[PDB]
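A short worksheet on the structure shown next.
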Amino acid sequence: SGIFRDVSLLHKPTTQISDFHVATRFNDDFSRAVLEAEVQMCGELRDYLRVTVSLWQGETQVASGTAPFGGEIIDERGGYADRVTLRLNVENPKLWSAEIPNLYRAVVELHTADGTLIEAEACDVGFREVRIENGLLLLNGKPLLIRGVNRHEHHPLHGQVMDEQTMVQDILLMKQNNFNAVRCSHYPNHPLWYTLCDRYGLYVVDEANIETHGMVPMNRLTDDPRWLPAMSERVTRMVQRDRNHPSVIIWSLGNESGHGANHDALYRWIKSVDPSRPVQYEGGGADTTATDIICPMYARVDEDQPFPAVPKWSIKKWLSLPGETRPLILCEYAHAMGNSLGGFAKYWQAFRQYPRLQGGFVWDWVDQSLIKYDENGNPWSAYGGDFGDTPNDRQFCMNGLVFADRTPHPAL
Amino acid sequence: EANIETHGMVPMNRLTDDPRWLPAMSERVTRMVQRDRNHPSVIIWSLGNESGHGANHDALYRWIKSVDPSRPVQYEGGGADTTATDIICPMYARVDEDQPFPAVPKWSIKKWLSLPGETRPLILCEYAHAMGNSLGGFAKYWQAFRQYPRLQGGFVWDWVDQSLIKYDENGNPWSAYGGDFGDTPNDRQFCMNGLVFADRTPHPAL
Ligand code: NA
Ligand code: NA
């Protein structure tokens, strides 16, 4: 607990940019793209007010659009007077991916009609398309094979405070080991992380901060409409903060909270607000109506685990179940606690043999070990119960492919 | 099964993709259905065997579906999963190994079920070739059968050896196969693929 992330002061004009969303549509061959930029304003609207969106490739401008405020008709009462949408045509766009993170710079400028600037906002824009077609997750029209890992925000000395040096270290180490995707383990991450994944090329699954694993039953609060406002806040604010990042390709509703009506409501909300990304959720059997992807936790390649209400099928048998059409990506597999990752080759043989088996996220990246000091003042790695803490789960906090200081395990 | 096989045609659908042979195939299908449509033991109609995939097969499958909706129709030619079958019915597809032939791939039966867009049940029209000392890996097929719902079994090839009785100089009978009668280019002992001998004596694989 504490103030573990950065605190800052922001000064904005009275008439200001309050919100903006960037969207990229494409044609069939991806030779033509449209950048849709929706900008919202706060303060008193004036007729001289303008918004310009310019797209930049390096130092070269490739597109620009200027318009006054006032969107199209939405319903019988009109449209948003304090909003504007710009459509920038891009011919032969350079496509973002994990292999080539081609990035554009979009600058949103609030300015008067005579030309004076009031406030500028900028974001990195990647031209990519994520969709599930015929049971396969496609990126830019091609089926994806997720070489993913779950990552917690952990530091052996600073706890859960993240710095840019450690983030860059983690991303470089992941890409040097042929990882192309990262799952934000069970909460939204430090904002710089998404930017770094945009610049370096990692696919990101962004997860809402919602876990109720210790509830009996697990959906006790997530099936209660009295907790729907809290969960809805935790989902909507994450999407609103991170919806512009090209590295974010999949939304996650959370982790291990059973399956309730709140999950269905929030999945539908995400699908309505941001149709450009699929939504996944594992709780309740990993194949409910609140997931676009079958995402089992630690399902095996060939052995079924028929638990009473939430069976864990083998991933090959799961695909062929009557009525099943969705792709399967394991949200957690190949538990890396200690001397682990036996049978990894079996998972990857199945991944390359079955089309709709589109990979998974290894659990997990780094051991959540802390640094204590002995009587001689020397540091050592500590796990659960080494601080005197009330009933603990000992060494089950260390499931990483690298040590806390980011030294690789042999399983890496 | 209708009396329609064109295995030796090159390509196999040379006549079954020709509308000049549609009347003959249609007779061979319609008269079989008309004769046998009242029998309760008959649960599945088959369009034939190893004749490629042509428009004649599609036409006759649709005819059977119109005339007798109470039985599904299956057909293996053309890749065992075309529009002329209600059931994926591969010949000798394996449990775990894919056999990617250029135009008619033979997937493993577990991989076949999960192919994008695939919803049909899989019953092997021919599997576990019983030629001589055979049926190794039968337990693997039946493990997969009991583990995967849409894997609904198959038909072993086959029941009885098609061996004939010849007599030696001493007048004693012996089992003969292809080429023992002087017959023009033959396929030797490939006629004996049965679980029982010609006199219906069981093989050890039974
Ligand atoms: Na695959
Ligand atoms: Na079955």
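Per Swiss-Prot, chain B residues shown: 413-618, in order.
Any Cβ shown, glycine's included, is placed from N, Cα and C.
What Swiss-Prot lists as active site, proton donor is B:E462. Summarising the annotation, Swiss-Prot assigns active site, nucleophile to B:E538 and lists experimental evidence as the type of evidence. Annotation comment: Swiss-Prot describes B:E417, B:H419, B:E462 as Mg(2+) 1 binding site. The Mg(2+) 2 binding site annotation in Swiss-Prot covers B:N598 and rests on experimental evidence. Swiss-Prot documents B:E462 to H as a published mutagenesis change and attaches the note Slowly inactivates galactosidase activity by reducing the binding of magnesium. It increases binding specificity. In Swiss-Prot, a published mutagenesis experiment is listed as B:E538 to Q, annotated 10000-fold decrease in the beta-galactosidase activity. The mutagenesis experiment B:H541 to E, F or N is recorded by Swiss-Prot, whose note states: Poorly reactive with galactosyl substrates. Less stable to heat than wild-type. Per Swiss-Prot, mutagenesis B:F602 to A is noted as: Decreases the stability of the loop 794-804.
A straight line from the CA of B:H419 (Mg(2+) 1 binding site) to the CA of B:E538 (mutagenesis position) spans 15 Å. Counting Cβ atoms from all protein chains shown, B:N598 (Mg(2+) 2 binding site) has 14 others lying within 10 Å of its own Cβ. The Cα atom of B:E417 (Mg(2+) 1 binding site) lies nearest to that of B:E462, taking the recorded positions B:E462, B:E538, B:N598, B:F602 as the candidates. B:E538 (mutagenesis position) has a Cβ environment of 19 other Cβ atoms inside 10 Å. Within 8 Å of the Cβ centroid of the Mg(2+) 1 site, not counting the listed residues B:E417, B:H419, B:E462, the chain contributes B:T418, B:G420, B:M424, B:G460, B:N461, B:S463, B:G489. Using a 10 Å radius centred on the Cβ of B:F602 (mutagenesis position) and all shown protein chains, the other Cβ atoms total 12. In this structure, none of the recorded positions B:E417, B:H419, B:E462, B:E538, B:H541, B:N598 sits close to ligand 1 with a C-beta under 6 angstroms from any of its atoms. Here the recorded positions are B:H419, B:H541, and the one whose Cβ sees the fewest other Cβ atoms within 10 Å is B:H419. DSSP classifies B:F602 (mutagenesis position) as helix under the three-state reduction. The Cα of B:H541 (mutagenesis position) lies closest to that of B:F602, out of the recorded positions B:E462, B:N598, B:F602. The recorded positions recorded for this entry are B:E462, B:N598, B:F602, and the Cα of B:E462 lies nearest to that of B:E538 (mutagenesis position).
Counting only same-chain residues at least 6 apart in sequence, those with a Cβ under 8 Å from the Cβ of B:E462 (mutagenesis position) are B:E417, B:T418, B:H419, B:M424, B:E488, B:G489, B:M503. Neighbour density for B:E417 (Mg(2+) 1 binding site): within 10 A of its CB lie 14 other CB atoms from the protein chains shown. DSSP classifies B:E538 (mutagenesis position) as strand under the three-state reduction.
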